[PDB]
Amino acid sequence: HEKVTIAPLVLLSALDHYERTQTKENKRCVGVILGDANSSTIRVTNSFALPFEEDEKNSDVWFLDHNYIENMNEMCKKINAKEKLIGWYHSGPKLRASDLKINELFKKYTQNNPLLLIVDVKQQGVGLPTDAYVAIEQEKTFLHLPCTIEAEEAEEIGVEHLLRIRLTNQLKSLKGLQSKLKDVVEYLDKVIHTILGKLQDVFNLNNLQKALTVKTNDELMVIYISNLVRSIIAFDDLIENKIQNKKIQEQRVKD
Amino acid sequence: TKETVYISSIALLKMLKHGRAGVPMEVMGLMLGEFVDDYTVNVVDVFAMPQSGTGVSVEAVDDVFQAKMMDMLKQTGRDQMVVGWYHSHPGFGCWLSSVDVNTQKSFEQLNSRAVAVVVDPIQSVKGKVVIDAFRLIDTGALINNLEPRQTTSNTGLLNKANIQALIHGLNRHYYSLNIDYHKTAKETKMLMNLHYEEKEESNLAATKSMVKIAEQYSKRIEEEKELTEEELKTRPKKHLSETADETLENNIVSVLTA
Amino acid sequence: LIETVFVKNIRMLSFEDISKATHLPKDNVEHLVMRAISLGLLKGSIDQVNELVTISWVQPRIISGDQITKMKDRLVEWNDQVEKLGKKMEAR
Amino acid sequence: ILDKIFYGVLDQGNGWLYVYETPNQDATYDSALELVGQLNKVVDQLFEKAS
Amino acid sequence: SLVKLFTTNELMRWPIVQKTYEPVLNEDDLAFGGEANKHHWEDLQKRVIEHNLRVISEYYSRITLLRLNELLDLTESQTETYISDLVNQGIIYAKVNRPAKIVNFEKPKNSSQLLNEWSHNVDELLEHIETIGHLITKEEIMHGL
């Protein structure tokens, strides 16, 4: 499928709009993103912040000002003519029921499929909390795409100024397992469909990995064979340094 | 004297991306923030001025477009006034020309606290951003001639030629400054997200390597055979060590898949 | 018969197990099962020589609720093995 | 068979042709043996130049 | 309808049609116009035999020689005639075992090929876990309602 790539300028901007706005009482901060969604890799080069207010007890009441949409368009076209509105982002990982109503507001302004961006301001997860969903025909479903970081000298350089393998992956696997454990327990309390369909396919596709263990060790010893000649070459580097240091000792005594 | 000018971490990436996009034309944008007396300049958010082909002249500043955008920023949570503007100088150092100084004099009557910042997005790609600020004179600690800018430490004058010629004698239209950035505990982890999504991407390199696993180790061993004969004809080590180091890391990652 | 013979790694079936359910000889076993396999319902095949039928996992097997309580403890087993091996990688 | 045109093995007793021909695997023995053999000459030159 | 019978071919009704209904087979009107009964039927039986042999290589692991004569309706010498011809053409890969009177249609898999598909299976499980991970939050709206 497609891919989502976001520069750290957009990631840091969405995370800094929570403290500046001083949003409290468990509310959300909605903002718009700019970029080019026409290619297979969506690149977000710009982001903004718009005022958003929605009632917690009533999900049928929402308000969004359209002046900021027309004001930022006239502002960007006078600066960067290659940037258009590809969608919008939210302030939290948890999805609400208003995602379908907000999608109808930008469908007239956006000339392509609206991109749903999800950014966690709390950063209570592991790895990259930022999520990217794509709304397509289901009524409507949200297809998620992997989010990456843009590699360029216009962004990552400023990151290096501010700031300055499997062990991390195993901790990420525990996060995915705990999500399925709580989903099954909470499902039984509400009773006594798409999740159960894909759950039985995981078990049948690590008890099954033991059948290939006979053929697994075939390429495992090759690593040790590659490491055997790897360690032998390491002696030629250390012994040559000993011979080099031995010649330095003779130069200091004769001096 | 030396003065510490605090700049938010969000303002650095905005001023860098704006000036780096267009290489020529020497773009410009405004800033927002607060002040602490005369010895501290704080920058929170920055503003982006519209593009013009005049190269930062007296006609490149639109008061109509400036007044309409600031009214929308007050409703988005920005209560801070304009602390100055930044000007890009690609390929050169940090210095002010005759046009930049004359343009800077036009804003002295409006806001005397305005700060003219010289940013170089081109030469700042080495990991240390080269940037400097130039503040106007609001006095109140000064009148005619006095000694502002306490807390003198860290870097020196630098700049190029004329700006460092007169510092205490004429402080009016130009004097040197320093750049500092303020961070918090939450903003640190915001850029730490670079390293199960990455767990699947880590196995993608080993997935296609399983087909070539016979051809991958063969090209490395045959390469080490030619490097070994190089040391036999000596009577080298750097080329042999760098080749072997790439093979050691590839074997450990393959074990991680099991 | 697939869910009945399934224990851990073995979904394999024989001809006598199918011949008792369908009440048909070994000729009609390979005829009817292969038709359902070609439609995409099963990835497996049939071995006529050794009288063994290998069947993979394709059908999503709807009408759940029997295995929900069983698969819940299986996820705990995976959560425990990764946690135990994860703590061993921190010390060593 | 002896000319290496087609690898195979016959059977005189039962009169059959058993499965024989199989490919080889590189980067295991021949590549490792020739690599260690070249490194052995390097070690001999280390002690010679160390004195 | 015969196109959908390529993979499912049991050769039960194929010799029935070849001996009974030949509207486009031995009589051509709007395309070839017709030549002879042996001209169109020469390559006809060669392809119908190839229809089953391609399915066997992709489905059946091994089949006895006595069973191949019941399907293809050939003799012991005629069965291996069409099978050996497809091997030299680089289409069907099968090892005929005479002592066991069977034919091994399963292609040999090396140690690297078995571990290759294992790497795709591990990456496939991570795709299902990724799918289930985003379905919990999506379906949570109906749960928390």
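All residue numbers given for chain B refer to Swiss-Prot; the residues shown span 23-217, 230-269, 276-298 in order.
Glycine is treated like the rest: Cβ placed from N, Cα and C.
Counting only same-chain residues six or more apart in sequence, the Cβ atoms lying under 8 angstroms from the Cβ of B:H111 (mutagenesis position) belong to B:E48, B:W117, B:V140, B:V141, B:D142. Classification of B:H111 (mutagenesis position) by DSSP places it in coil, neither helical nor stranded. Summarising the annotation, Swiss-Prot assigns Zn(2+) binding site to B:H109, B:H111, B:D122.
The DSSP breakdown of the domain 'MPN' (B:27-162) into helical (H, G, I), extended (E, B) and coil residues amounts to 39 helix, 30 strand, 67 coil. Here Swiss-Prot flags B:27-162 as domain 'MPN'.
Residues near B:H109 (mutagenesis position) in space but far in sequence (CB under 8 A, at least 6 apart, same chain), listed by position: B:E48, B:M50, B:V78, B:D122, B:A138, B:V139, B:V140, B:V141. Experimental mutagenesis is annotated in Swiss-Prot for B:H109 to A, with the remark: Stabilizes ubiquitin pathway substrates; when associated wirh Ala-111.
Quoted from Swiss-Prot for the published mutagenesis B:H111 to A: Stabilizes ubiquitin pathway substrates; when associated wirh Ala-109.
What Swiss-Prot says about the natural variant B:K208 to Q is this: In strain: NRRL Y-53. With a 10 A radius on its CB, B:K208 (variant position) counts 14 other CB atoms from all the protein chains.
Where Swiss-Prot documents B:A239 to T as a natural variant, the accompanying text is: In strain: NRRL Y-53. Neighbour density for B:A239 (variant position): within 10 A of its CB lie 12 other CB atoms from the protein chains shown.
As a natural variant entry, B:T262 to S appears in Swiss-Prot alongside the note: In strain: NRRL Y-53. Under the three-state DSSP scheme, B:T262 (variant position) falls in the helix class. The Cβ of B:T262 (variant position) lies under 8 Å from the Cβ of B:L280, each on the same chain and at least six residues away in sequence.
Within 8 Å of the Cβ centroid of the Zn(2+) site, not counting the listed residues B:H109, B:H111, B:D122, the chain contributes B:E48, B:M50, B:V78, B:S110, B:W117, B:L118, B:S119, B:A138, B:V140.
A sphere of 10 angstroms centred on the C-beta of B:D122 (Zn(2+) binding site) encloses 21 other C-beta atoms. Taking 8 Å as the upper bound (exclusive) on CB-CB distance to chain D, the recorded positions B:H109, B:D122, B:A239, B:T262 give B:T262 in sequence order.
The two recorded residues, B:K208 (variant position) and B:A239 (variant position), have Cα atoms 33 Å apart.
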